[PDB]
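Student: First, the structure itself, so that you have it in front of you.
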Amino acid sequence: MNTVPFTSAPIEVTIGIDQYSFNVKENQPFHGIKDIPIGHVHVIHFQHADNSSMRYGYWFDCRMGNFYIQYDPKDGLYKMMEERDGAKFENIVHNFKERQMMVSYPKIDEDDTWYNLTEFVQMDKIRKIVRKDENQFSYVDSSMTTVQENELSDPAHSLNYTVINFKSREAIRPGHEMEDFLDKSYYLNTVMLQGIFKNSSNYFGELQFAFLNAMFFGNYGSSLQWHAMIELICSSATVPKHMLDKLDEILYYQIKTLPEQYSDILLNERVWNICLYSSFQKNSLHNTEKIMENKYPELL
Amino acid sequence: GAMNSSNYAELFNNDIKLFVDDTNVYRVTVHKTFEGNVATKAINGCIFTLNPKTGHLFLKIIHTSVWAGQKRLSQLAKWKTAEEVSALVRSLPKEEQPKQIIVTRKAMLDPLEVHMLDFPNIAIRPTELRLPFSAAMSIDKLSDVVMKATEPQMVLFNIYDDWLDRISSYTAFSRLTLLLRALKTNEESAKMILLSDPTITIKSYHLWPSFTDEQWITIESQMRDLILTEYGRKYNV
Ligand SMILES: C=CCN(CC=C)C(=O)Cn1ccccc1=O
Ligand SMILES: C=CCN(CC=C)C(=O)Cn1ccccc1=O
(Lines of atoms letter the chains of each structure in order from A and count residues from 1; the text may use other names and numbers.)
(Lines give C-alpha, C1' and ligand atoms only; values in the text may rest on other atoms or scores of the structure.)
(Ligands and ions follow the chains in the order given, each with its own letter.)
Protein backbone atom coordinates (compact mmCIF):
# COMPACT_ATOMS: atom_id res chain seq x y z
CA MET A 1 0.00 0.00 0.00
CA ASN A 2 1.33 3.44 -1.04
CA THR A 3 0.72 7.04 -0.12
CA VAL A 4 0.56 10.41 -1.83
CA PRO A 5 0.93 13.05 0.90
CA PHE A 6 -0.20 16.65 0.56
CA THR A 7 1.79 19.54 2.01
CA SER A 8 -1.55 21.28 2.64
CA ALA A 9 -4.87 22.22 1.03
CA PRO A 10 -4.88 26.03 0.75
CA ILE A 11 -7.79 26.25 -1.69
CA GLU A 12 -11.14 24.49 -1.71
CA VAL A 13 -10.99 21.68 -4.25
CA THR A 14 -12.68 18.46 -5.22
CA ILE A 15 -9.97 15.79 -5.34
CA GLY A 16 -10.33 12.56 -7.24
CA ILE A 17 -8.10 9.39 -7.24
CA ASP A 18 -9.26 7.08 -10.08
CA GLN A 19 -13.18 6.79 -10.09
CA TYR A 20 -13.38 8.16 -6.45
CA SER A 21 -14.02 11.92 -5.71
CA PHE A 22 -14.19 13.90 -2.36
CA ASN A 23 -14.32 17.56 -1.25
CA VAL A 24 -11.57 19.44 0.68
CA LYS A 25 -12.43 22.81 2.23
CA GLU A 26 -10.20 25.89 2.08
CA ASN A 27 -7.31 25.28 4.51
CA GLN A 28 -8.86 22.09 5.87
CA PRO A 29 -6.08 20.02 7.54
CA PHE A 30 -5.74 17.52 4.69
CA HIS A 31 -2.45 15.74 4.08
CA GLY A 32 -3.31 13.34 1.28
CA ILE A 33 -4.41 9.80 0.38
CA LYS A 34 -2.95 6.51 1.74
CA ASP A 35 -3.52 2.73 1.06
CA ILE A 36 -3.25 3.28 -2.72
CA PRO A 37 -3.05 -0.14 -4.43
CA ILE A 38 0.38 -0.92 -5.74
CA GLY A 39 0.47 -2.50 -9.16
CA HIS A 40 -1.79 -0.17 -11.13
CA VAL A 41 -1.33 3.26 -12.59
CA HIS A 42 -3.42 5.88 -10.84
CA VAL A 43 -4.63 9.36 -11.54
CA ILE A 44 -5.05 12.08 -8.95
CA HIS A 45 -7.13 14.97 -10.22
CA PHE A 46 -8.51 18.29 -9.21
CA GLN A 47 -11.36 20.69 -9.76
CA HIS A 48 -11.13 23.98 -7.90
CA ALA A 49 -14.32 24.99 -6.14
CA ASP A 50 -13.98 28.53 -7.45
CA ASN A 51 -13.21 27.69 -11.10
CA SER A 52 -14.65 24.38 -12.28
CA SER A 53 -12.93 25.26 -15.54
CA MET A 54 -9.72 23.29 -15.99
CA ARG A 55 -10.03 19.88 -14.42
CA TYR A 56 -6.41 18.74 -14.28
CA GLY A 57 -4.46 15.87 -12.80
CA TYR A 58 -1.47 13.54 -12.69
CA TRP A 59 -1.01 9.96 -13.89
CA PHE A 60 1.54 8.14 -11.75
CA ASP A 61 2.74 4.73 -10.62
CA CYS A 62 3.93 4.54 -7.00
CA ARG A 63 6.56 1.96 -7.93
CA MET A 64 8.41 4.68 -9.88
CA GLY A 65 9.12 7.08 -7.01
CA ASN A 66 7.78 8.82 -3.94
CA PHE A 67 5.28 11.45 -5.06
CA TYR A 68 3.51 14.22 -3.16
CA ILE A 69 1.16 17.12 -3.92
CA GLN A 70 1.90 20.75 -3.06
CA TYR A 71 -0.19 23.78 -3.93
CA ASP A 72 1.67 26.45 -5.91
CA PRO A 73 0.15 29.91 -5.18
CA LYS A 74 1.90 31.46 -8.17
CA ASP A 75 0.69 29.02 -10.83
CA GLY A 76 -2.51 28.46 -8.89
CA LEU A 77 -2.68 24.71 -8.89
CA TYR A 78 -1.96 21.57 -6.97
CA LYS A 79 1.31 20.22 -8.36
CA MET A 80 2.75 16.74 -8.20
CA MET A 81 6.40 16.52 -7.19
CA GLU A 82 8.92 13.77 -6.55
CA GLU A 83 10.69 13.55 -3.21
CA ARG A 84 14.13 12.06 -3.79
CA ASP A 85 15.03 11.83 -0.06
CA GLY A 86 13.43 8.50 0.83
CA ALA A 87 14.04 8.76 4.57
CA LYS A 88 12.50 12.24 4.60
CA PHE A 89 9.41 10.95 2.78
CA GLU A 90 8.72 7.87 4.92
CA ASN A 91 9.02 10.09 7.99
CA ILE A 92 6.54 12.66 6.67
CA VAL A 93 4.10 9.94 5.63
CA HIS A 94 4.40 8.09 8.97
CA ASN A 95 3.70 11.28 10.97
CA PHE A 96 0.71 12.19 8.77
CA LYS A 97 -0.72 8.69 9.18
CA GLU A 98 -0.14 8.77 12.95
CA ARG A 99 -2.08 12.04 13.02
CA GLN A 100 -4.72 10.48 10.68
CA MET A 101 -4.62 13.41 8.29
CA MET A 102 -4.95 11.11 5.29
CA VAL A 103 -8.20 9.80 3.70
CA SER A 104 -7.99 6.04 2.99
CA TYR A 105 -8.23 4.52 -0.57
CA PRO A 106 -11.07 1.97 -0.08
CA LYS A 107 -10.04 -1.74 0.24
CA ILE A 108 -13.43 -2.69 -1.25
CA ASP A 109 -12.68 -3.75 -4.89
CA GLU A 110 -15.93 -5.96 -5.30
CA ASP A 111 -16.97 -3.80 -8.31
CA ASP A 112 -13.35 -4.50 -9.82
CA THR A 113 -13.46 -1.20 -11.71
CA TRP A 114 -10.06 0.16 -11.54
CA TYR A 115 -8.12 -2.90 -12.66
CA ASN A 116 -10.66 -3.41 -15.45
CA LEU A 117 -10.34 0.22 -16.61
CA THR A 118 -6.53 0.25 -16.58
CA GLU A 119 -5.67 -3.38 -17.45
CA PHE A 120 -3.41 -2.51 -20.41
CA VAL A 121 -2.41 1.02 -19.35
CA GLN A 122 1.33 1.30 -18.70
CA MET A 123 3.08 4.31 -17.20
CA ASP A 124 5.84 4.08 -19.81
CA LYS A 125 3.32 4.40 -22.63
CA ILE A 126 1.50 7.25 -20.88
CA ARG A 127 4.83 9.10 -20.76
CA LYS A 128 5.17 8.80 -24.55
CA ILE A 129 1.70 10.24 -25.19
CA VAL A 130 2.35 13.00 -22.58
CA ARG A 131 5.89 14.26 -23.18
CA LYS A 132 7.57 15.72 -20.10
CA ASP A 133 10.54 13.53 -19.50
CA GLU A 134 11.99 15.25 -16.42
CA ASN A 135 9.02 13.90 -14.41
CA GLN A 136 7.98 10.32 -13.67
CA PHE A 137 4.33 11.33 -13.56
CA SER A 138 2.21 12.91 -16.30
CA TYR A 139 0.06 16.06 -16.19
CA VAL A 140 -3.18 16.10 -18.17
CA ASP A 141 -6.02 18.62 -18.26
CA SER A 142 -9.30 19.53 -19.94
CA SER A 143 -7.86 21.79 -22.61
CA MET A 144 -4.81 19.89 -23.90
CA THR A 145 -5.19 19.19 -27.62
CA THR A 146 -3.96 16.14 -29.51
CA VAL A 147 -1.32 15.93 -32.25
CA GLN A 148 -4.11 15.29 -34.76
CA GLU A 149 -6.20 18.24 -33.52
CA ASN A 150 -3.21 20.58 -34.05
CA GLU A 151 -2.82 19.27 -37.61
CA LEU A 152 -6.35 20.60 -38.28
CA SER A 153 -1.00 24.78 -31.24
CA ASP A 154 1.66 24.36 -28.52
CA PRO A 155 3.36 20.97 -29.14
CA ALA A 156 5.05 20.53 -25.74
CA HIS A 157 1.62 20.50 -24.05
CA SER A 158 -0.05 18.09 -26.50
CA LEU A 159 -1.48 14.58 -26.19
CA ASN A 160 0.60 12.51 -28.65
CA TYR A 161 -1.98 9.81 -29.34
CA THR A 162 -1.52 7.62 -32.38
CA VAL A 163 -3.06 9.32 -35.39
CA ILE A 164 -5.93 7.35 -36.94
CA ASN A 165 -7.57 8.74 -40.07
CA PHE A 166 -9.75 6.46 -42.20
CA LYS A 167 -9.35 8.60 -45.31
CA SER A 168 -5.57 8.70 -45.41
CA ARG A 169 -2.90 7.06 -47.48
CA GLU A 170 -1.79 5.16 -44.39
CA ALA A 171 -5.24 3.61 -44.12
CA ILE A 172 -5.86 2.92 -47.79
CA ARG A 173 -3.63 0.77 -50.01
CA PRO A 174 -3.34 1.97 -53.62
CA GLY A 175 -5.52 -0.40 -55.63
CA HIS A 176 -7.62 -1.48 -52.63
CA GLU A 177 -9.49 1.80 -52.12
CA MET A 178 -12.96 0.30 -51.84
CA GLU A 179 -11.71 -2.84 -50.08
CA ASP A 180 -9.69 -1.03 -47.43
CA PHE A 181 -12.30 1.68 -46.77
CA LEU A 182 -15.22 -0.68 -46.22
CA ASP A 183 -13.14 -3.32 -44.36
CA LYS A 184 -10.37 -1.72 -42.35
CA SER A 185 -8.70 -5.00 -41.39
CA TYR A 186 -5.47 -4.13 -43.22
CA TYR A 187 -5.24 -0.79 -41.42
CA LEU A 188 -5.95 -2.37 -38.02
CA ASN A 189 -3.87 -5.52 -38.27
CA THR A 190 -0.89 -4.65 -40.50
CA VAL A 191 -0.56 -0.88 -40.17
CA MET A 192 -1.62 -0.28 -36.59
CA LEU A 193 -1.25 -3.54 -34.66
CA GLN A 194 1.77 -5.07 -36.39
CA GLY A 195 3.37 -1.80 -37.45
CA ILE A 196 2.82 0.90 -34.83
CA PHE A 197 1.48 -0.64 -31.61
CA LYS A 198 3.29 -4.01 -32.02
CA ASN A 199 0.60 -5.89 -30.05
CA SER A 200 -3.04 -5.53 -29.00
CA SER A 201 -2.09 -4.82 -25.40
CA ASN A 202 -0.44 -1.53 -26.36
CA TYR A 203 -3.46 -0.72 -28.55
CA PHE A 204 -5.92 -1.38 -25.73
CA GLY A 205 -3.72 0.58 -23.34
CA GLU A 206 -3.95 3.75 -25.42
CA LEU A 207 -7.67 3.19 -25.94
CA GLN A 208 -8.20 2.88 -22.17
CA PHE A 209 -6.05 5.93 -21.45
CA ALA A 210 -7.94 8.00 -23.99
CA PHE A 211 -11.24 7.02 -22.41
CA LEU A 212 -10.00 7.84 -18.94
CA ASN A 213 -8.76 11.29 -19.96
CA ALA A 214 -12.10 11.92 -21.70
CA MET A 215 -14.04 10.90 -18.61
CA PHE A 216 -11.95 12.47 -15.88
CA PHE A 217 -10.96 15.72 -17.61
CA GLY A 218 -13.59 16.08 -20.35
CA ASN A 219 -10.70 16.14 -22.78
CA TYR A 220 -12.46 16.26 -26.14
CA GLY A 221 -9.54 15.04 -28.27
CA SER A 222 -9.15 12.02 -26.02
CA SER A 223 -12.81 11.26 -26.57
CA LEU A 224 -12.23 11.48 -30.32
CA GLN A 225 -9.29 9.09 -29.97
CA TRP A 226 -11.23 6.56 -27.86
CA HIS A 227 -14.04 6.44 -30.44
CA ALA A 228 -11.61 6.21 -33.36
CA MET A 229 -9.84 3.24 -31.88
CA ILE A 230 -13.16 1.49 -31.22
CA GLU A 231 -14.40 2.21 -34.72
CA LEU A 232 -11.24 0.87 -36.35
CA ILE A 233 -11.79 -2.51 -34.65
CA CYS A 234 -15.53 -2.58 -35.27
CA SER A 235 -15.02 -1.66 -38.95
CA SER A 236 -12.54 -4.50 -39.51
CA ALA A 237 -14.00 -7.77 -40.80
CA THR A 238 -10.97 -9.73 -39.54
CA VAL A 239 -10.03 -9.25 -35.89
CA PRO A 240 -8.38 -11.87 -33.64
CA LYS A 241 -11.06 -13.52 -31.55
CA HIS A 242 -9.18 -12.73 -28.33
CA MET A 243 -9.11 -9.04 -29.18
CA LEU A 244 -12.87 -8.93 -29.70
CA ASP A 245 -13.62 -10.69 -26.44
CA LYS A 246 -11.25 -8.39 -24.62
CA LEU A 247 -12.62 -5.28 -26.36
CA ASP A 248 -16.10 -6.29 -25.20
CA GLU A 249 -14.87 -6.44 -21.59
CA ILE A 250 -12.97 -3.17 -21.88
CA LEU A 251 -15.97 -1.26 -23.20
CA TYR A 252 -18.35 -2.87 -20.75
CA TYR A 253 -16.49 -1.46 -17.77
CA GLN A 254 -16.05 1.93 -19.49
CA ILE A 255 -19.80 2.23 -20.13
CA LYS A 256 -20.50 0.88 -16.64
CA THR A 257 -18.29 3.55 -15.09
CA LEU A 258 -19.33 6.57 -17.18
CA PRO A 259 -21.45 9.02 -15.16
CA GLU A 260 -25.02 8.65 -16.35
CA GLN A 261 -25.30 12.43 -16.65
CA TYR A 262 -22.26 12.73 -18.98
CA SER A 263 -23.41 10.24 -21.62
CA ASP A 264 -24.64 13.04 -23.89
CA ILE A 265 -21.17 14.57 -24.37
CA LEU A 266 -18.80 11.58 -24.03
CA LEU A 267 -20.63 9.08 -26.28
CA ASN A 268 -20.72 9.53 -30.05
CA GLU A 269 -24.09 8.31 -31.32
CA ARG A 270 -22.77 7.57 -34.81
CA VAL A 271 -19.84 5.42 -33.76
CA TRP A 272 -21.83 3.41 -31.23
CA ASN A 273 -24.82 2.73 -33.47
CA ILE A 274 -22.41 1.81 -36.26
CA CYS A 275 -20.37 -0.44 -33.98
CA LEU A 276 -23.27 -2.21 -32.27
CA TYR A 277 -25.70 -2.47 -35.18
CA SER A 278 -24.02 -2.00 -38.60
CA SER A 279 -20.37 -3.02 -38.31
CA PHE A 280 -18.68 -6.33 -38.98
CA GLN A 281 -18.45 -6.78 -35.21
CA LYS A 282 -22.12 -5.89 -34.56
CA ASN A 283 -22.62 -9.39 -33.11
CA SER A 284 -19.35 -9.69 -31.18
CA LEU A 285 -19.84 -7.22 -28.31
CA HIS A 286 -22.56 -8.90 -26.29
CA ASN A 287 -21.74 -7.48 -22.88
CA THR A 288 -21.18 -3.95 -24.20
CA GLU A 289 -24.36 -4.09 -26.29
CA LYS A 290 -26.41 -5.25 -23.31
CA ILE A 291 -25.18 -2.56 -20.95
CA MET A 292 -25.53 0.17 -23.57
CA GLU A 293 -29.13 -0.83 -24.36
CA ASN A 294 -30.17 -0.99 -20.69
CA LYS A 295 -28.35 2.18 -19.60
CA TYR A 296 -28.41 4.49 -22.66
CA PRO A 297 -31.24 3.27 -24.93
CA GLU A 298 -31.91 6.92 -25.86
CA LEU A 299 -28.55 7.14 -27.63
CA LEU A 300 -29.77 4.16 -29.69
CA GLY B 1 -18.23 23.42 -49.31
CA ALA B 2 -21.33 22.57 -51.33
CA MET B 3 -22.42 24.03 -54.64
CA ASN B 4 -25.79 25.82 -54.64
CA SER B 5 -27.67 28.73 -56.21
CA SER B 6 -25.70 31.33 -54.28
CA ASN B 7 -22.28 30.39 -55.68
CA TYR B 8 -23.53 29.50 -59.15
CA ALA B 9 -21.16 31.68 -61.21
CA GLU B 10 -18.08 29.87 -59.83
CA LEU B 11 -18.78 27.17 -62.46
CA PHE B 12 -17.69 29.56 -65.21
CA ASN B 13 -14.57 31.09 -63.71
CA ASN B 14 -11.11 30.07 -64.90
CA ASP B 15 -10.39 27.40 -62.24
CA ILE B 16 -10.65 24.00 -63.98
CA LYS B 17 -13.50 21.98 -62.53
CA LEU B 18 -15.53 18.89 -63.41
CA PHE B 19 -19.00 17.70 -62.60
CA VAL B 20 -19.20 13.95 -62.14
CA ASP B 21 -22.59 12.26 -62.45
CA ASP B 22 -22.79 8.53 -61.72
CA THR B 23 -26.53 8.05 -62.33
CA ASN B 24 -26.00 6.08 -65.54
CA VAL B 25 -23.01 3.97 -64.47
CA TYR B 26 -24.97 0.90 -63.28
CA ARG B 27 -28.07 0.32 -65.41
CA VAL B 28 -30.38 -2.70 -65.41
CA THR B 29 -33.52 -4.08 -66.97
CA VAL B 30 -35.64 -5.91 -64.39
CA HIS B 31 -37.43 -9.02 -65.64
CA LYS B 32 -39.19 -12.19 -64.53
CA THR B 33 -37.41 -15.55 -64.56
CA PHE B 34 -38.96 -18.75 -65.87
CA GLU B 35 -39.73 -19.71 -62.27
CA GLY B 36 -41.50 -16.38 -61.76
CA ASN B 37 -38.77 -14.72 -59.69
CA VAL B 38 -37.28 -11.36 -60.61
CA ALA B 39 -33.75 -10.87 -61.91
CA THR B 40 -31.80 -7.93 -63.27
CA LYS B 41 -29.81 -7.85 -66.49
CA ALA B 42 -27.14 -5.17 -66.64
CA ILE B 43 -26.80 -2.98 -69.73
CA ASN B 44 -23.96 -0.71 -70.65
CA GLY B 45 -23.61 2.48 -68.74
CA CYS B 46 -21.49 5.61 -68.62
CA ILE B 47 -19.84 8.09 -66.31
CA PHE B 48 -20.80 11.67 -67.17
CA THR B 49 -17.81 13.93 -66.45
CA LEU B 50 -18.32 17.47 -67.69
CA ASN B 51 -16.21 20.62 -67.68
CA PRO B 52 -19.03 23.23 -67.50
CA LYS B 53 -16.77 26.04 -68.70
CA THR B 54 -15.44 24.38 -71.90
CA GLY B 55 -18.25 21.80 -72.48
CA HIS B 56 -15.74 18.92 -72.41
CA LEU B 57 -17.66 15.67 -71.58
CA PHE B 58 -15.14 12.84 -70.73
CA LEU B 59 -17.78 10.09 -71.30
CA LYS B 60 -16.37 6.87 -69.75
CA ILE B 61 -18.39 3.91 -71.14
CA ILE B 62 -19.01 1.21 -68.54
CA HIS B 63 -19.29 -2.14 -70.25
CA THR B 64 -21.45 -4.79 -68.59
CA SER B 65 -18.41 -7.06 -68.24
CA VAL B 66 -17.13 -4.92 -65.36
CA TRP B 67 -19.98 -6.24 -63.17
CA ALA B 68 -19.38 -9.94 -63.92
CA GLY B 69 -19.04 -11.94 -60.72
CA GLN B 70 -19.34 -8.88 -58.49
CA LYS B 71 -21.63 -8.36 -55.47
CA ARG B 72 -23.47 -5.24 -54.27
CA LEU B 73 -23.24 -3.63 -57.67
CA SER B 74 -24.88 -0.33 -56.68
CA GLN B 75 -22.12 0.20 -54.11
CA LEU B 76 -19.37 -0.99 -56.45
CA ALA B 77 -20.70 1.39 -59.11
CA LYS B 78 -19.81 4.39 -56.97
CA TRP B 79 -16.27 3.09 -56.37
CA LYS B 80 -15.81 2.15 -60.06
CA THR B 81 -16.90 5.72 -60.93
CA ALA B 82 -14.34 7.10 -58.48
CA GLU B 83 -11.60 4.79 -59.85
CA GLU B 84 -12.30 5.89 -63.43
CA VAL B 85 -12.43 9.59 -62.52
CA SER B 86 -9.15 9.27 -60.60
CA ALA B 87 -7.58 7.49 -63.59
CA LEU B 88 -8.83 10.26 -65.88
CA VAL B 89 -7.29 12.95 -63.68
CA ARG B 90 -3.98 11.06 -63.56
CA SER B 91 -4.04 10.80 -67.35
CA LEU B 92 -4.37 14.55 -67.84
CA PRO B 93 -1.37 16.90 -67.90
CA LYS B 94 -0.84 18.72 -64.62
CA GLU B 95 -2.10 22.02 -66.03
CA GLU B 96 -5.32 20.31 -67.24
CA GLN B 97 -6.13 18.60 -63.97
CA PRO B 98 -9.22 19.97 -62.20
CA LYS B 99 -8.90 22.00 -59.05
CA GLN B 100 -12.38 20.89 -57.96
CA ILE B 101 -14.60 17.94 -58.78
CA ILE B 102 -18.28 18.44 -57.99
CA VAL B 103 -20.27 15.21 -57.58
CA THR B 104 -23.94 15.35 -58.35
CA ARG B 105 -24.88 12.80 -55.66
CA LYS B 106 -23.55 12.91 -52.10
CA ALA B 107 -22.87 9.16 -52.02
CA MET B 108 -19.96 9.76 -54.42
CA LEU B 109 -18.07 11.98 -51.94
CA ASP B 110 -16.28 9.31 -49.90
CA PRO B 111 -15.45 6.99 -52.84
CA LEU B 112 -14.00 9.88 -54.82
CA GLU B 113 -12.13 11.39 -51.86
CA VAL B 114 -10.53 8.01 -51.13
CA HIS B 115 -9.54 7.47 -54.76
CA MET B 116 -8.14 11.01 -54.92
CA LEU B 117 -5.95 10.84 -51.79
CA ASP B 118 -2.94 11.30 -54.06
CA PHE B 119 -4.40 14.72 -55.01
CA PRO B 120 -4.85 16.50 -51.66
CA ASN B 121 -5.19 19.84 -53.43
CA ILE B 122 -8.24 18.79 -55.54
CA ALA B 123 -11.42 19.76 -53.71
CA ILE B 124 -14.22 17.19 -53.84
CA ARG B 125 -17.54 19.01 -53.44
CA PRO B 126 -21.23 18.10 -53.34
CA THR B 127 -23.95 20.32 -54.69
CA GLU B 128 -27.47 21.36 -53.73
CA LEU B 129 -28.51 21.76 -57.38
CA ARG B 130 -30.86 19.13 -58.84
CA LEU B 131 -28.97 18.82 -62.12
CA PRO B 132 -30.58 16.79 -64.93
CA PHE B 133 -27.48 14.89 -66.06
CA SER B 134 -29.25 11.53 -65.78
CA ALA B 135 -31.01 12.46 -69.02
CA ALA B 136 -27.70 12.35 -70.95
CA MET B 137 -28.74 8.94 -72.21
CA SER B 138 -31.68 10.69 -73.92
CA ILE B 139 -29.15 12.26 -76.30
CA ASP B 140 -29.59 9.81 -79.28
CA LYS B 141 -25.97 9.51 -80.54
CA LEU B 142 -24.63 9.42 -76.94
CA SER B 143 -26.99 6.50 -75.99
CA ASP B 144 -25.94 4.80 -79.31
CA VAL B 145 -22.16 4.96 -78.67
CA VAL B 146 -22.74 3.63 -75.07
CA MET B 147 -25.04 0.81 -76.21
CA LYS B 148 -22.76 -0.18 -79.17
CA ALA B 149 -19.68 -0.57 -76.97
CA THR B 150 -18.28 -4.06 -76.71
CA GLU B 151 -15.47 -3.07 -74.36
CA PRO B 152 -14.57 -0.26 -71.95
CA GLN B 153 -14.09 2.94 -73.87
CA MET B 154 -13.64 6.78 -73.30
CA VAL B 155 -15.24 9.43 -75.68
CA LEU B 156 -14.07 13.09 -75.21
CA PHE B 157 -16.33 15.68 -76.99
CA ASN B 158 -17.97 19.12 -76.35
CA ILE B 159 -21.61 18.56 -75.12
CA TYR B 160 -22.36 22.24 -76.16
CA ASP B 161 -21.47 21.63 -79.96
CA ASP B 162 -20.16 24.99 -81.27
CA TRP B 163 -22.37 27.15 -79.04
CA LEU B 164 -19.44 28.88 -77.30
CA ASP B 165 -18.57 30.58 -80.62
CA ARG B 166 -21.74 32.60 -80.09
CA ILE B 167 -22.68 32.53 -76.36
CA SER B 168 -21.02 32.43 -72.95
CA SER B 169 -20.44 29.25 -70.93
CA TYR B 170 -23.03 30.45 -68.44
CA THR B 171 -25.62 30.67 -71.18
CA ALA B 172 -24.46 27.40 -72.76
CA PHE B 173 -24.79 25.55 -69.47
CA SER B 174 -28.24 27.06 -68.89
CA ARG B 175 -29.32 25.86 -72.32
CA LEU B 176 -27.87 22.41 -71.69
CA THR B 177 -29.57 22.04 -68.34
CA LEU B 178 -32.86 23.27 -69.81
CA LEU B 179 -32.67 20.75 -72.66
CA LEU B 180 -31.75 17.95 -70.30
CA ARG B 181 -34.44 18.88 -67.77
CA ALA B 182 -36.95 18.77 -70.62
CA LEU B 183 -35.71 15.43 -71.90
CA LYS B 184 -35.95 14.14 -68.32
CA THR B 185 -39.53 15.32 -67.74
CA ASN B 186 -41.01 14.25 -71.07
CA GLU B 187 -38.50 12.74 -73.48
CA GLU B 188 -40.88 12.15 -76.39
CA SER B 189 -42.20 15.72 -76.30
CA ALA B 190 -38.74 17.22 -75.85
CA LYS B 191 -37.37 15.24 -78.78
CA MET B 192 -40.38 16.22 -80.91
CA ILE B 193 -39.57 19.86 -80.16
CA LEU B 194 -35.95 19.44 -81.22
CA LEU B 195 -36.59 17.76 -84.58
CA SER B 196 -40.03 18.92 -85.76
CA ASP B 197 -38.43 21.01 -88.52
CA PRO B 198 -36.49 18.58 -90.76
CA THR B 199 -34.67 21.47 -92.46
CA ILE B 200 -32.63 21.98 -89.28
CA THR B 201 -30.15 19.15 -89.14
CA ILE B 202 -27.60 17.85 -86.65
CA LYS B 203 -23.98 18.04 -87.97
CA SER B 204 -22.43 14.49 -88.19
CA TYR B 205 -20.10 15.53 -85.23
CA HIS B 206 -22.89 17.32 -83.16
CA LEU B 207 -25.47 16.04 -80.62
CA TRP B 208 -27.86 18.95 -80.93
CA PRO B 209 -29.46 20.63 -84.23
CA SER B 210 -27.82 23.60 -85.99
CA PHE B 211 -30.31 26.19 -84.72
CA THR B 212 -29.79 29.85 -85.39
CA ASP B 213 -29.83 32.21 -82.41
CA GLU B 214 -33.46 33.09 -83.14
CA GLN B 215 -34.47 29.44 -83.41
CA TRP B 216 -32.75 28.65 -80.10
CA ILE B 217 -34.87 31.29 -78.37
CA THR B 218 -37.96 29.63 -79.83
CA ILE B 219 -36.68 26.15 -78.95
CA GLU B 220 -35.73 27.28 -75.46
CA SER B 221 -39.18 28.80 -74.94
CA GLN B 222 -40.82 25.58 -76.11
CA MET B 223 -38.76 23.56 -73.60
CA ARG B 224 -39.90 25.82 -70.75
CA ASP B 225 -43.54 25.47 -71.82
CA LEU B 226 -43.04 21.67 -71.76
CA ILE B 227 -41.52 21.74 -68.28
CA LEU B 228 -44.39 23.91 -66.99
CA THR B 229 -46.94 21.76 -68.84
CA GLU B 230 -45.64 18.42 -67.46
CA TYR B 231 -45.53 20.05 -64.05
CA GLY B 232 -49.27 20.72 -64.39
CA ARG B 233 -49.98 17.33 -65.96
CA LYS B 234 -48.12 15.99 -62.92
CA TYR B 235 -49.65 18.07 -60.11
CA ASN B 236 -52.92 18.99 -61.86
CA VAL B 237 -52.56 22.80 -61.88
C1 LIG C 1 -13.15 10.42 1.33
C2 LIG C 1 -13.80 9.56 0.57
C3 LIG C 1 -13.43 9.35 -0.88
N4 LIG C 1 -13.42 7.94 -1.27
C5 LIG C 1 -12.12 7.31 -1.39
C6 LIG C 1 -11.04 8.14 -1.99
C7 LIG C 1 -9.83 8.16 -1.46
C8 LIG C 1 -14.44 7.49 -2.08
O9 LIG C 1 -14.79 6.32 -2.03
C10 LIG C 1 -15.12 8.48 -3.04
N11 LIG C 1 -16.50 8.08 -3.00
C12 LIG C 1 -17.09 7.59 -4.13
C13 LIG C 1 -18.34 7.09 -4.07
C14 LIG C 1 -19.04 7.11 -2.83
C15 LIG C 1 -18.48 7.61 -1.73
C16 LIG C 1 -17.15 8.14 -1.76
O17 LIG C 1 -16.55 8.62 -0.82
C1 LIG D 1 -21.28 13.30 -82.49
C2 LIG D 1 -21.52 13.89 -81.34
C3 LIG D 1 -20.49 14.00 -80.27
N4 LIG D 1 -19.44 12.94 -80.31
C5 LIG D 1 -19.87 11.57 -80.03
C6 LIG D 1 -21.34 11.36 -80.05
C7 LIG D 1 -21.98 10.76 -79.05
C8 LIG D 1 -18.22 13.17 -80.94
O9 LIG D 1 -17.46 12.24 -81.10
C10 LIG D 1 -17.83 14.57 -81.45
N11 LIG D 1 -16.65 14.43 -82.33
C12 LIG D 1 -15.47 15.05 -81.97
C13 LIG D 1 -14.36 14.94 -82.74
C14 LIG D 1 -14.40 14.16 -83.94
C15 LIG D 1 -15.54 13.54 -84.30
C16 LIG D 1 -16.74 13.66 -83.51
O17 LIG D 1 -17.82 13.22 -83.81
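Residue numbering: from 1, along the chain as shown.
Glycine is treated like the rest: Cβ placed from N, Cα and C.
Below are the features listed in Swiss-Prot for this protein:
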MUTAGEN   B:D21 to N (Swiss-Prot position 1853)  Reduced growth at 30 degrees Celsius. Strongly reduced growth at 16 degrees Celsius
MUTAGEN   B:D22 to N (Swiss-Prot position 1854)  Reduced growth at 30 degrees Celsius. Strongly reduced growth at 16 degrees Celsius
MUTAGEN   B:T23 to A (Swiss-Prot position 1855)  Reduced growth at 30 degrees Celsius. Strongly reduced growth at 16 degrees Celsius
MUTAGEN   B:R105 to K (Swiss-Prot position 1937)  Severely impaired growth. Reduced growth at 30 degrees Celsius. Strongly reduced growth at 16 degrees Celsius
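Can you walk me through where each of these features ends up in the structure?
Tutor: In three-state terms derived from DSSP, B:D21 (mutagenesis position) belongs to an extended strand segment.
In the shown protein chains, 28 other C-beta atoms lie within 10 A of the C-beta of B:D22 (mutagenesis position).
For B:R105 (mutagenesis position), the same-chain residues that are 6 or more apart in sequence and have a Cβ closer than 8 Å to its Cβ are B:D21, B:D22, B:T23.
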Student: Near the Cβ of B:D21 (mutagenesis position), how many other Cβ atoms are there if near means within 10 Å?
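Tutor: There are 22 of them.
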